[PDB]
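The block underneath contains the structure these notes are about, expressed in C-alpha cells.
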Amino acid sequence: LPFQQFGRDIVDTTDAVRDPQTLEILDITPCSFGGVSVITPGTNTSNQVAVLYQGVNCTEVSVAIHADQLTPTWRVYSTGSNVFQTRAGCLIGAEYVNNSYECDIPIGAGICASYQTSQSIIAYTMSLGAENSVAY
Amino acid sequence: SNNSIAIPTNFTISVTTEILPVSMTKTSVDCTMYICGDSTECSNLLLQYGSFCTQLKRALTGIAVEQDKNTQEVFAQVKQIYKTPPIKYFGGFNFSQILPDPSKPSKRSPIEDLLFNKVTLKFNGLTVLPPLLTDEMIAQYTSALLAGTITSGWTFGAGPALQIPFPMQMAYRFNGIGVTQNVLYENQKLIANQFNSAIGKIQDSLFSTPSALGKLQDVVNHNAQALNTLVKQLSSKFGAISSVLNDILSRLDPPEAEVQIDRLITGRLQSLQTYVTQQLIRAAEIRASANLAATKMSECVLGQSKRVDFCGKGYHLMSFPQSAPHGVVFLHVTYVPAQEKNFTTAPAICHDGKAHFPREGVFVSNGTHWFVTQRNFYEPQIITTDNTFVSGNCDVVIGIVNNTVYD
Amino acid sequence: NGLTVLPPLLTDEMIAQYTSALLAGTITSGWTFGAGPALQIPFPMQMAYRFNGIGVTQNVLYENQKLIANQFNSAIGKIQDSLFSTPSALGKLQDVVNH
Amino acid sequence: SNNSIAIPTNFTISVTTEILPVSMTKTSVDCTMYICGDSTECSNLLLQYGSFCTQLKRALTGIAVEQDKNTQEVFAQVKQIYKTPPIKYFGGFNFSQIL
Amino acid sequence: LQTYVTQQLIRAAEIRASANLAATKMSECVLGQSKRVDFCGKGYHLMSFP
Ligand SMILES: *[C@@H]1O[C@H](CO)[C@@H](O[C@@H]2O[C@H](CO)[C@@H](O)[C@H](O)[C@H]2NC(C)=O)[C@H](O)[C@H]1NC(C)=O
Ligand SMILES: *[C@@H]1O[C@H](CO)[C@@H](O[C@@H]2O[C@H](CO)[C@@H](O)[C@H](O)[C@H]2NC(C)=O)[C@H](O)[C@H]1NC(C)=O
Ligand SMILES: *[C@@H]1O[C@H](CO)[C@@H](O[C@@H]2O[C@H](CO)[C@@H](O)[C@H](O)[C@H]2NC(C)=O)[C@H](O)[C@H]1NC(C)=O
Ligand SMILES: *[C@@H]1O[C@H](CO)[C@@H](O[C@@H]2O[C@H](CO)[C@@H](O)[C@H](O)[C@H]2NC(C)=O)[C@H](O)[C@H]1NC(C)=O
Ligand SMILES: *[C@@H]1O[C@H](CO)[C@@H](O)[C@H](O)[C@H]1NC(C)=O
Ligand SMILES: *[C@@H]1O[C@H](CO)[C@@H](O)[C@H](O)[C@H]1NC(C)=O
Ligand SMILES: *[C@@H]1O[C@H](CO)[C@@H](O)[C@H](O)[C@H]1NC(C)=O
Ligand SMILES: *[C@@H]1O[C@H](CO)[C@@H](O)[C@H](O)[C@H]1NC(C)=O
Ligand SMILES: *[C@@H]1O[C@H](CO)[C@@H](O)[C@H](O)[C@H]1NC(C)=O
Ligand SMILES: *[C@@H]1O[C@H](CO)[C@@H](O)[C@H](O)[C@H]1NC(C)=O
Ligand SMILES: *[C@@H]1O[C@H](CO)[C@@H](O)[C@H](O)[C@H]1NC(C)=O
Ligand SMILES: *[C@@H]1O[C@H](CO)[C@@H](O)[C@H](O)[C@H]1NC(C)=O
C-alpha cells in the first residue's frame, strides 16, 4: 500500500523493502550457508578425500569458488567428472557410477560412497538386495 | 448356572488398523551463526565459555543417527526382494487395494496413496537433513514383505521361502486357533467374500474420519512449533538495551557494550539448551515406539501370535503392513464368534461303571440326545471310544451323567 | 503461591466398578468375553480347561476338586496377613506420593 | 545320570501379588503469581524475556492429559458392565474377599 | 521453575512405561492364560485377578 516501507514475515524477519529513491519493492534473500562434511576411507588406506556441501546447488559453489567468495579455502580439484548433484548437496571429488552395491558410507537420499578400483572414490545408488521371485 | 453352556454357531472376519510413529525430523544447529550472527566481538566473547557448543553438536548428531537406525530396524527385516506372480488369483481373495499399482508413477498401493495425501502437512543457522532411505525404498521393502507372506506364509521369516497355495495357508491358520480344517474348506467362498468386504470398508473408515492420523500429525506439529519458537526467541532483549548487535555496538563504548553482549549471549545459550533437552526427551519416546513397531512387525507379520489383544481384538489370523509418512500402519485380520445358543453340559459319562472324558471337545446335550463338540463352533458328533478316554471308575466325579458309548 | 492440583477425571468409585466388571466377566465366562460375546461355562469346567492348558489331563481336577478348592481358599486367606503385617509392601505407591 | 528321571506325584496351588504404579498427581503453575506476586514492575520486567512461560504451561498440560490417558488405557478394557449372580456358589471356590 | 518442570517430565516418562506394562499384564494375564515364563507369577500360570 502507498504508505508502507517494509515487509515482515511470520517470525518477524524483514523480507521485502521499498527503494526510497524510486518507489519499487525488492525481495531479499540471505546469502548461502550450510555445513561441510568430509568423506574419507581410513588413513591406513589412502589420503584422498571427498567434500560435501550440504543443501546447495552446484552452480553457486562453482561461481563462488571461481570468484573466491567461500569461507573454507580448499579449492579441491574440480575439473572433469567429479562434481555431482544430490538432494543432500553438491558432492566434489567422487565420480558417479550406475551400478549398485551394498551401502558403505551413507551420504544422503539413497546415495552411498566407497573406495573401489586405478583406485578412486565412487558414488552410487544403494542396492536393497538381490531380487527374488517364488514360483507360486 | 452350573450345568449350562453356550457355543457359537457362526463367525465373522474383521479388519482393524493401528498407527505407530517410527522416526522424526533430523536437524542441526550452528552456535556461532545463531548466537553471534557475523560480529567478531561476540564470537571472541563467546570463546570464554568452554565446550557448551561441542556438546550440543554431539547430542544432535546422536539423535540424527538414531533416527536412521529406527527406520532400518523396522523395515529392513527381510534379506531378499520378493516379487509377486503376474497373475493375481489367490483362491478368491482380493489383494488389489494393498498391492503396488503399476499405473501410478511411484508404485504405491491405493491405501498408501490415501495416507500420503492425507497426512502431508533456512532460518538462522538451522538446517534439516534428509533421511537416508527415500520413500520409494520404503515402499519396496513393504512390497517385498507383502509378497513374501502371500506366496509362502510364515516360512520365509525363518529360512528359505517355501511356497504353498493360499487356501492351505488359511487352513493352517484356522488350525492354529482351535478350529478344525474342514470349516474353511466348506466355507471358502463365504469367508473370501467377508474378507473382501472388510478390506473394502477400510478406505471409507480411514478417509471419512479426519482425526485418524493424529499421532503422525502431532509428530510433525511439535517439530514445527519448536523451531518456530527457537527462531522467534531471537528478538528478545533479556534485560539489554536492544536486540540487535549492530545497534548495540554503534551507539556504545566498547568496554560498555560487553554487559549487553553478555546478557544476550546468556539468554540465547539458555534457549538453545532448552531446545536440545526437549529434543532428547522426545527422541527417547520415539525410540520406544519404534521398538514396539519392530516387535509387532516380527510377531504379527512374520508369524501368528497367541498373545491376547497384541495383533488386534479377536483371535489373530494375519496382518499386513503399509508405509505412512514417519510411521507405519498395520491391518490386523481376526476371527470373531457369533450367534450363540443355550446348551446343557456334563463333565463325564458313566458306561458300565467306567467314567469317560472327551479327548478334544465338550459333552453337550440338545435336550434328548448327547453329543461331543469342539468348543469354538457347533458341530455335534456321536460319542464313541475313538474320541474319549476312561481314567476313573464312576463315583469320584461330581455331576457325572450316564449314557451309552458305542464302538 | 500459584500452584494448583487438579482432580482426576475418573473417581475411585468408577475405577472400582471397572474392576468389579472385570472380575465378574472372568468368573462366569472364562476368557471368552475378551474376544467377542461372553459365553457362560461352569467354573470347574473352566478350571479343567486351564489345567489342560499346562500339560495336565482333565481327570486330575475332577478327582481332586475338593482338595484343590481348599488349597485355593487357604492361599487366598493368607494374603490378608501377608499384606497387612508387612509394612514395606506398597513402597512403590508410597514413593510415588512422596516424590 | 543318563538313565534316571524324576517325576512329581503331588502339586500345590499358590497365590502371589504384584504392585505397579499407573498415574501420578496433576499440577499446574502460574508464572506471574509465582515469580512476581502482585508487583506491576516485576511483570513489566518479565515481559522482556520471551515465551519462557507458554512452554512450561504446554508441558504441564501435556503431562496432565497423559495422566488420564494412562488410567483410561489400563482399566477401561471391557465394553459392558457385567453383574455377578445373586448366589455365590462356584463349585466350592470362595471369592468373598475379592468381590 | 525450569528445573522442576524437567524433573516432572522425566518422572512422567517413567510412569508411562510402567502403565504400558500394567496394560499388557491386564490383557494377557486376566483376559487369557499366558505361556511366557515368569510373566504372570512364578510357576505355571492358571489365572489372575485385579
Ligand atoms: C452365518 O452368517 C452369514 C453372514 O450373515 C450368513 O450368510 C447370510 O445368509 C443369509 C441367509 O441365507 C443371506 O441373506 C445373506 O446374504 C448371507 N450373507 C452373505 C454375506 O452372503 C450365513 O447364512 C450364516 N450361517 C448360518 C448357518 O446361519
Ligand atoms: C478386487 O477389487 C477391486 C475393487 O473393486 C475390483 O476392481 C473392480 O473391477 C471391476 C471389473 O471386474 C471394475 O468394473 C470396477 O470398476 C473395479 N473397481 C475399482 C474400484 O477399480 C477388482 O476387479 C477385484 N479383483 C478381481 C480379480 O475381480
Ligand atoms: C498331596 O498333598 C496334600 C497336601 O499336603 C495331601 O493332603 C494331606 O494329607 C494328609 C494325610 O492324609 C492330611 O493329614 C492333610 O490334612 C492333607 N492336607 C490337607 C490340606 O487336607 C495329600 O494326601 C497328598 N497326596 C498324596 C497322594 O500324597
Ligand atoms: C468364604 O470365606 C469367608 C471368610 O471366612 C467366610 O466367612 C465366614 O462365614 C462364617 C459362616 O459360614 C462365619 O462364621 C465367619 O465369621 C465368616 N468369616 C469372616 C472372616 O467373615 C465365608 O463363609 C466363606 N464362604 C462360604 C460360602 O462359606
Ligand atoms: C529522485 O531523483 C531522480 C533523479 O532523476 C528522479 O528520477 C526521481 O523521480 C526522484 N524521486 C522522486 C520521488 O521524485
Ligand atoms: C541449479 O541452478 C540451475 C540454474 O541456476 C537450475 O537449472 C537447477 O535446477 C538448479 N539445481 C536444482 C537441483 O534445482
Ligand atoms: C548407466 O547406465 C544407464 C543404463 O541403464 C544409463 O542410462 C546411464 O546414463 C549410465 N550412467 C552413466 C553413463 O553415467
Ligand atoms: C447347582 O447344581 C445343583 C445340583 O447339583 C442345583 O440344585 C443348583 O440349582 C445349581 N445352582 C444353580 C445356581 O443353578
Ligand atoms: C442362554 O440362556 C439364557 C438364560 O435363559 C438366556 O437369557 C439367553 O438368551 C440364552 N442364549 C440365547 C442365545 O438365547
Ligand atoms: C436332538 O437331536 C436329535 C438328533 O438325533 C433329534 O432327533 C432330536 O429331535 C433333537 N431334539 C431337539 C429338542 O431338538
Ligand atoms: C445312572 O444314573 C442314574 C441317575 O444319576 C442313577 O440313579 C443310576 O444308578 C445310574 N446307573 C447305575 C448303573 O448306577
Ligand atoms: C552313561 O551310560 C553308560 C551306559 O550306556 C554307563 O556305563 C555310564 O555309567 C553312564 N554315565 C553315568 C554318569 O552314569
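To match Swiss-Prot, the residue numbers of chain B are left as they are there, and the shown ones run 708-828, 854-1139.
Header lists the method as electron microscopy, 2.8 Å.
Cβ from N, Cα, C; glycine included.
Listed features, source Swiss-Prot:
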- B:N856 to K: In strain: Omicron/BA.1 (VARIANT)
- B:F888 to L: In strain: Eta/B.1.525 (VARIANT)
- B:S982 to A: In strain: Alpha/B.1.1.7 (VARIANT)
- B:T1027 to I: In strain: Gamma/P.1 (VARIANT)
- B:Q1071 to H: In strain: Kappa/B.1.617.1 (VARIANT)
- B:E1092 to K: In strain: Theta/P.3 (VARIANT)
- B:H1101 to Y: In strain: Theta/P.3 (VARIANT)
- B:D1118 to H: In strain: Alpha/B.1.1.7 (VARIANT)
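Features as recorded by Swiss-Prot, highlighted on the structure.
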{"residue": "B:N856", "record": "variant position", "contacts (Cβ under 8 Å, 6+ apart)": "B:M740, B:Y741, B:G744, B:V963, B:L966"}
{"residue": "B:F888", "record": "variant position", "contacts (Cβ under 8 Å, 6+ apart)": "B:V785, B:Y789, B:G880, B:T881, B:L894, B:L1034"}
{"residue": "B:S982", "record": "variant position", "contacts (Cβ under 8 Å, 6+ apart)": "none"}
{"residue": "B:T1027", "record": "variant position", "contacts (Cβ under 8 Å, 6+ apart)": "none"}
{"residue": "B:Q1071", "record": "variant position", "contacts (Cβ under 8 Å, 6+ apart)": "B:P715, B:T716, B:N717"}
{"residue": "B:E1092", "record": "variant position", "contacts (Cβ under 8 Å, 6+ apart)": "B:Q1106, B:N1119"}
{"residue": "B:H1101", "record": "variant position", "contacts (Cβ under 8 Å, 6+ apart)": "none"}
{"residue": "B:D1118", "record": "variant position", "contacts (Cβ under 8 Å, 6+ apart)": "none"}
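Listed variant positions B:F888, B:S982, B:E1092, B:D1118 compared with chain C at a CB cut-off under 8 A give none as close ones. Under the three-state DSSP scheme, B:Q1071 (variant position) falls in the coil class. In the three-state DSSP classification, B:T1027 (variant position) falls within a helix. Secondary structure from DSSP puts B:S982 (variant position) in a helix. Residues from the variant positions list (B:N856, B:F888, B:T1027, B:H1101, B:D1118) with a C-beta closer than 6 Å to any atom of ligand 10: B:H1101.
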